[PDB]
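**Q** Have a look at this one before I ask anything.
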Amino acid sequence: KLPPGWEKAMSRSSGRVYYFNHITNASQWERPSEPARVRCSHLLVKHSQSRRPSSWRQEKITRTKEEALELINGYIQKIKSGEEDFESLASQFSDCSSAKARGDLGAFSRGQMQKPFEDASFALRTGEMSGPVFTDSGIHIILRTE
Ligand SMILES: N=C(N)NCCC[C@H](NC(=O)[C@@H]1CCC/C1=C/[C@H](COP(=O)(O)O)NC=O)C(N)=O
């Protein structure tokens, strides 16, 4: 009957059905198939409207929300085609401190992370990746590892 968050959608360019998750922003052709804690890695792209417009990559972050989203889109594209792996992109490009640990955040339960991240994280199954997930930090790609 489809896991939490998943809905059937119709492709504009091909007419083929696909599946979309409105919690994680994941989308795929394939038909998809709770814990106390999950472990996730993430790649963060911050923007001018981030709660802290600063990171290890640059002192003053000034890119716009729309620009950050386009970077996130491009990374997802490289991950999905296997041009670059997630961990590699997070180490190089995530505006989070967890970049030094390949995006890994360790384990966490509900009530610890900003709500959109948390919900997305818990709706992923082990091994799955999110689409763009928006929080006050910026835009995330989430990978559930455990
Ligand atoms: N148990 C653990 N590890 N502590 C959870 C408490 C921190 C938590 N953080 C976040 O929710 C954002 C979203 C997902 C990752 C994340 C990372 C942020 C991003 O960097 P910032 O926007 O702050 O500059 N870094 C936090 O220092 C929060 N309640 O604000």
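Chain A is numbered as in Swiss-Prot, which gives 6-38, 51-163 for the residues shown.
Heads up, header says this was done by X-ray crystallography, 2.1 Å.
Cβ atoms here come from the backbone N, Cα and C positions, even for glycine.
Per Swiss-Prot, domain 'PpiC' is recorded for 52-163, and the stated evidence type is sequence analysis. Recorded in Swiss-Prot as a mutagenesis result, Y23 to A carries the remark: Reduced affinity for KIF20B. One entry in Swiss-Prot concerns the mutagenesis experiment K63 to A. Its note says: Loss of peptidyl-prolyl cis/trans isomerase activity. No effect on the interaction with IRAK3/IRAK-M. Abolishes IL33-mediated increase of IRAK3/IRAK-M protein levels. The mutagenesis experiment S71 to D or E is recorded by Swiss-Prot, whose note states: Loss of peptidyl-prolyl cis/trans isomerase activity, nuclear localization and cellular function. A mutagenesis experiment is reported in Swiss-Prot for this position, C113 to A, and the note states: Loss of peptidyl-prolyl cis/trans isomerase activity; decrease in DNA repair of double-strand breaks by homologous recombination slightly less efficient than that observed with wild-type protein. No effect on RBBP8/CtIP.
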**Q** Hey, of the mutagenesis positions listed (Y23, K63), which one tops the CB count within 10 A?
**A** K63
**Q** Under a threshold of 6 Å between Cβ and any atom of ligand 1, which of the mutagenesis positions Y23, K63, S71, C113 are retained?
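**A** Cβ < 6 Å from ligand 1, in sequence order: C113.
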**Q** Spatial neighbours of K63 (mutagenesis position) among the mutagenesis positions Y23, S71, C113, defined as Cα within 10 A: which are they?
**A** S71, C113
**Q** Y23 (mutagenesis position) to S71 (mutagenesis position): how many Å between their Cα atoms?
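**A** Taking the Cα atoms only, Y23 (mutagenesis position) lies 37 Å from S71 (mutagenesis position).
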**Q** Could you say which of the mutagenesis positions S71, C113 has its Cβ with the most other Cβ atoms inside 10 Å?
**A** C113
**Q** Would you mind reading off the Cα separation of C113 (mutagenesis position) from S71 (mutagenesis position), to the nearest angstrom?
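**A** That separation, Cα to Cα, works out to 9 Å.
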**Q** For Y23 (mutagenesis position), which DSSP three-state class applies?
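**A** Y23 (mutagenesis position) sits in a strand per DSSP.
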**Q** For the missing segment of 12 residues, report the Cα-Cα distance in Å between the flanking residues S38 and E51.
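**A** Distance across the unmodelled stretch, Cα to Cα, is 15 Å.
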